[PDB]
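J.: Here it is: the structure, laid out below.
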Amino acid sequence: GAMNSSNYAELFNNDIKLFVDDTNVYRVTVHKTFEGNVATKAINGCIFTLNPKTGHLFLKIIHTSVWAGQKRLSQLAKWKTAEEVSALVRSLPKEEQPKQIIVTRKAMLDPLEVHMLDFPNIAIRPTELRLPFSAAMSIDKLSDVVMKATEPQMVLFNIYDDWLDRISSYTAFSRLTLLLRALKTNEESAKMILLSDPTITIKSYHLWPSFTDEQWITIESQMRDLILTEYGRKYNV
Amino acid sequence: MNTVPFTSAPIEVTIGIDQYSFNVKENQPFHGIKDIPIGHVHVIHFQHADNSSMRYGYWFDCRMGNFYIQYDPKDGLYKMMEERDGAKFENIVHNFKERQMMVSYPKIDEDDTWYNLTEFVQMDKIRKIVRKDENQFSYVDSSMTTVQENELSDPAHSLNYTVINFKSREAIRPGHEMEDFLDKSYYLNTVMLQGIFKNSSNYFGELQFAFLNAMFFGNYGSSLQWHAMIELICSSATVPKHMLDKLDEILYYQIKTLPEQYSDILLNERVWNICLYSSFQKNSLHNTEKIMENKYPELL
Ligand SMILES: CC(=O)NNc1ccccc1
């Protein structure tokens, strides 16, 4: 059924699964109009689908042109998300199709289930976790590719860079969510932390800096301080 | 006017005839029911005093033969049977009518309740779902399950209601996923109306049938089916105007007749607040919404 802290390690077993986050598919800026009214302007977005065991991110870019002449875009975005994920599964060879698909927001269960009627053997599940995946557009390389795109586009990334060479999926995912929780609670500081030292670089084929093991522990520590902090500055404790 | 004679009443039972019911005491001299209006289906049903578990019942139409009731002490129930010997039947009935051992189906002449509850209920059509074809009448009880209930375990004793499923390939055209799920006009009209029932009278019949089994027997799957068929219409942007108006009337009498103390279990909040306030047909069920709000405002 639902996914929560009890059944947390299921993600790293050898059943293929994908997380799907739809938070950034429909993105607007809200402005005033010459007559003094308000209007939105859509910007490009994306569907964030992730295999938590491999790190593979399938990043489907949603070009504003999708929305042209559409009504009820918030509700349409969820159906368009389900159509893109269904198309993604249908493209993959059978041994590569997920056995589960875990949506980060319950509103996506019905729109996805209807799109995957052809896959009665793929389980569509919700989750009780407060996962930070909306912060994924706070990763510069990801935001860049999304904002520059001029047409629909699928771009593939390993959100773990080469971490799996040295650590396990369970720890790599814990690292990624700590980094995404920090970026979400205070983007400026979180970034300051990651880049303070110019000697540490981001390889062109990676998203995150090339830290050693000991640097990552120092990094992870500071990200926990931040999240505790912002919690005080937000709850006065 | 027609007659259902009983052989005897060996056990204490509450007996129902359509929307009427009366108490018969163990070995009270009772020999059945008279003056049954011809021209409608009818249902006769039973709740033993000794075990309020198991409401059970027979659907029957007097034009289709001569039918009596006879307690079976092996199997423990009032059984419906057909008398094929015509002159033996007439003679039995006359003798019991003469001795006045029968209760009169008490229809008030202003009252169209039964017809309004049964307009499109047909005996050859009920037999397409309560399969028991050696008999002209059809047995239902509280605990019988539906074909779709067994898909989620005895098929001969099932209620093969038409299968409705909103997240199904039958209900969802490929490439109109969102259009078809949010607006079920194509499921309702092409798949169900044109494809299955053939017409709305048939669709309304099954729905009327669904409700009465639910109300009379507390058959849980029957009430899932009534609610489903309601929901499919309420959730379709494009419904013939004649269908919507007839539905408003049908639901209006169903609501009016429901016992005031059985509503909590027999009415589904989600379906009704959708039908009446969110769905496409929020504006179109004027009679049913007035009676729902004055009688069961609690549900809303
Ligand atoms: C299934 C089928 O034959 N018709 N629908 C129906 C109509 C009236 C009574 C019972 C069912």
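Numbers here mean position along the shown chain, with the first residue as 1.
So this one's X-ray crystallography, 1.9 Å, going by the header.
Backbone N, Cα and C define each Cβ position, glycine as well.
According to Swiss-Prot:
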- A:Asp21 to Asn (Swiss-Prot position 1853): Reduced growth at 30 degrees Celsius. Strongly reduced growth at 16 degrees Celsius (MUTAGEN)
- A:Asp22 to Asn (Swiss-Prot position 1854): Reduced growth at 30 degrees Celsius. Strongly reduced growth at 16 degrees Celsius (MUTAGEN)
- A:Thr23 to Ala (Swiss-Prot position 1855): Reduced growth at 30 degrees Celsius. Strongly reduced growth at 16 degrees Celsius (MUTAGEN)
- A:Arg105 to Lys (Swiss-Prot position 1937): Severely impaired growth. Reduced growth at 30 degrees Celsius. Strongly reduced growth at 16 degrees Celsius (MUTAGEN)
J.: If I take the alpha carbons of A:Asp21 (mutagenesis position) and A:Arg105 (mutagenesis position), what is the distance between them in whole Å?
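T.: Approximately 7 Å lies between the Cα of A:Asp21 (mutagenesis position) and that of A:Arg105 (mutagenesis position).
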J.: Tell me, how many other CB atoms lie within 10 A of the CB of A:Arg105 (mutagenesis position), whichever protein chain they belong to?
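T.: For A:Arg105 (mutagenesis position), the count of other Cβ atoms within 10 Å is 15.
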J.: Counting other Cβ atoms within 10 Å of each residue's Cβ, which of the mutagenesis positions A:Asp21, A:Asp22 comes out lowest?
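T.: Lowest Cβ count within 10 Å among the mutagenesis positions (A:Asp21, A:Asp22) is A:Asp21.
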